[PDB]
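Accompanying notes for the structure given below.
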Amino acid sequence: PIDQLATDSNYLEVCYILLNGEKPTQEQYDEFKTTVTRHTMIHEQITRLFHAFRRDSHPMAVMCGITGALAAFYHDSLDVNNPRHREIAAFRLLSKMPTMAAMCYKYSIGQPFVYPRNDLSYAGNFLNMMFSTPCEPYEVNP
Amino acid sequence: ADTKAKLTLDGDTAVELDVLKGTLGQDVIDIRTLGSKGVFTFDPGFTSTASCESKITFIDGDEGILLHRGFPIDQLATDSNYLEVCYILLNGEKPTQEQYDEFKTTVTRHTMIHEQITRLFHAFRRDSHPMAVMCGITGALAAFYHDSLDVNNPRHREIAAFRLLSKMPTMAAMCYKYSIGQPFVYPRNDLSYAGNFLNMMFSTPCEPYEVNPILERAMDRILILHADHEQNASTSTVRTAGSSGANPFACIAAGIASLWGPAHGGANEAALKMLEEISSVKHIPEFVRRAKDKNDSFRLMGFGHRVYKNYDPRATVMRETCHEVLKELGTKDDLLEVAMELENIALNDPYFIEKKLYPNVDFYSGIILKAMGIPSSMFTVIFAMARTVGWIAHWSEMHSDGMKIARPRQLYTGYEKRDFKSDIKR
Amino acid sequence: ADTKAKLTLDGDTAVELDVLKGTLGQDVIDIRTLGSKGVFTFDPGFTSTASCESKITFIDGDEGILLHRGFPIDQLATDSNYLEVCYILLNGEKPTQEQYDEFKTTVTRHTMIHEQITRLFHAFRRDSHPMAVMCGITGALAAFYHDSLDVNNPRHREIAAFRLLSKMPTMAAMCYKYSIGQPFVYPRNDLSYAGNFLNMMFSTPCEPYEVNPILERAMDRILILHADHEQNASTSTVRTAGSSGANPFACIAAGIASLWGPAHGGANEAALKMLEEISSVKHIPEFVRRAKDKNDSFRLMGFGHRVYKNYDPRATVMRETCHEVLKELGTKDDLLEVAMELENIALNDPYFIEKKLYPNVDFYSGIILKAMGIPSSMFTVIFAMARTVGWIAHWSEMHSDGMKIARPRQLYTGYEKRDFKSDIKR
């Protein structure tokens, strides 16, 4: 039940459930997590693409434009018939979407992009890339 | 208490004029409604015309007195700090601990410059003078922060004011970094105005940077001492541009161009020509250049000033600070002992005593900046950076007065009306 | 010719002041000595003070007179072209063919702007108001043209004047192409000053652009009619900044900002607020917006002008040109028939008739520019671009006079000297 997941789980565990069909074993979750975190960075060349968009553009339009351009970069996982390809493409999306989303916001307001931190949770790391500023370390309210 | 009553003008008949009194200085002959009679005065440069009523800064030239909201400059440079002095200039009184902390909080929260403005920096040439880059960026601020340009809107004015006060330092330091090929440094909310500035100037990713307390304090006094200087040409430019309704940023950008005017207004070798004759006649370790250079004297190099008669009241603390700084940066300034000799020359050489070319605040400020490792092209940028709060103060005062638009007259001496017949075909 | 000799000022002792006479306009009282004699007038706004002697432009507001070097604006507008007017304003005399060819060739020789400057444009947001980009670019010029900044060197002023004169229409057109996302167009040597601007504004690489002779003359006229308008606010700013040493490029940029001041100084809805109430009360095809808008009247929309009592002399030829243009661009302006109704309203409404809100030169300029497809965001850019010559001439005249530095007085009404005791501890 959704109420049970929103109350007692977390986003990645729920991502694991949706993608795998069962709640994860502690070993399965930790492995899943490790992988998701190791690939949260977006290729530096994709960042340049962000600068070709107008600053007044809607973040959602920028979000679409960047996602639809991912195939021109990560061209090593496009064969949908190849399970290895599908898993890799899957993981790249799951890991990178947050980084992408936060950059749209930062770009929209004129603030510098913030790199993901492997020490923070999915939700905390997202709030960090949304609100952190070089001016001082940012602390996410629990 | 003499002619504090009235005065009269006579061309063939009489006209009575009020004579407003000041709290300090000279009283003035009110001529506001004269124009409504056709009678105009003539005064290029306005040196016999009070262009406004002000309460910000008071100067008595011959007495060597400089006051800011009544507070003697020596007292502010010694016991205050730049932001508190900014608060005084902008608000009229020293702040309550609660008022200062609020002011500070606001200034720090808006020190970052929009990321798109940073790109603008890269379109400039690397060899460009930081001062020219500083003007170009300030004058472009209106194309970004387009949400605070209505000078008639007090909320707009306060916001524009704060954005300038907070961002000028970040801007100044980026000009330097860009000029030398080093990466821009983001402001740190944990550091003081002066410390945070020195950090964005000298910090490198290669390692954390630590600001010397003596250097920090020295820079703070350099800023304090340049915070304001009354109705000079550059401030009057800010006031005049603002009277027409030019946006806040455009006004600050003009005061900057106006502030370095003398630096390039002087020949490509004004005070520079002899800075090249230090190679063929360097047989004498001093009178070779910066001691035989000034044919056409300059207050730009730290000697003399049209405002004060005998001494610059600002130079007192700067000279003492100057001793402290050199006496700290150790063996790296001993070579810069010529300063003691230029001062010696300015005090004892008959040429300087004659012209009254006393070392002004920029002479010592100059020594302190050179001691800290700052290129001379960054001196007026720093002075302009410091001067911006005063410019904001006069501009804001002008706007509370009712923005009396500068609409002067002219003595027309050209052609009477004559018909036009063209003799070309192109 | 009654007392064009002398007059007296009485405060405590009678001071003898010479009366100076013009060739047209009112006489002035020379008070450049009162200052030293310890006497200061008080004129915020300079309405009873002549800031200079000038031979460029003469205005007689009440009798609708406007002369540039003695020539009536009507004649120049109908019998000259923008470039010859430029020559006249700058040199004081109409040019011979030879002088004109040489002048036109010099201008043509410097129309292109450095390609690096072209890289500054791309750092501005595409959504930037074209005027903010203009102040931005013009204020960045000094960093690129650093060899023509010696305001005290006559060769530099000349170089600068031709640089500003030659490149403004290039930059102005780039501001437009940039804002609409079309490629920049290079200056064309074979086109007129006006034909070149139209081509730089509207041509694309997809088809040959045909310069309409009618619109070309109409543009030329808008330009001539905006060449100079005496000592107004923005020209006071140019002269003031200039007298303080500021480089020529910075001076024009300050003028540009001072000129569009009224447009944003308004309120984000000054003359805009009612430009939005044309959706709920549009039951009446006119008095809905631009006929019920002006609560706070504006000469910016083309109605009234502080300078002219009954009418704007520049509007005569502009109105005629307006007829020609609409009567040419055929079925594309018929909708812009409201113009006839706004004029009708300005001429016959008791309110307008009372407060003399006659249609001025920009009322007709706007209709033409609107009819030309040019967006309103560009109107002030084109006016400033044209006014640049008037700014150059005045700035140059200020520099031939001896650059009398703007150093006005103030009536100080602030605190008396007081001691500072830090109220804070942080």
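Per Swiss-Prot, chain C residues shown: 2-427, in order.
Any Cβ shown, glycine's included, is placed from N, Cα and C.
Residue environment of C:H306 (active site) contains 21 other Cβ atoms, counted within 10 Å of its Cβ in all protein chains. The active site feature in Swiss-Prot is assigned to C:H306 (among others); the stated evidence is sequence analysis.
Around C:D363 (active site), taking its Cβ as the centre, 25 other Cβ atoms fall within 10 Å, counting all chains. Residues or ranges marked as active site in Swiss-Prot: C:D363 (among others).
Residue environment of C:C207 (mutagenesis position) contains 8 other Cβ atoms, counted within 10 Å of its Cβ in all protein chains. Among the mutagenesis entries in Swiss-Prot is C:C207 to S, noted as: Weakened NADH binding and inhibition.
Listed in Swiss-Prot as a mutagenesis experiment, C:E208 to A is described as follows: Weakened NADH binding and inhibition. For C:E208 (mutagenesis position), no same-chain residue 6+ apart in sequence has a C-beta under 8 angstroms from its C-beta.
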Under a three-state DSSP reduction, the secondary structure at C:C207 (mutagenesis position) is coil
For C:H306 (active site) and C:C207 (mutagenesis position), the CA-to-CA distance in whole Å is 43
Nearest-integer angstrom distance between the alpha carbons (Cα) of C:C207 (mutagenesis position) and C:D363 (active site):
33
Chain B proximity: which recorded positions among C:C207, C:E208, C:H306, C:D363 have CB distances under 8 Å? Answer 'none' if there are none.
none
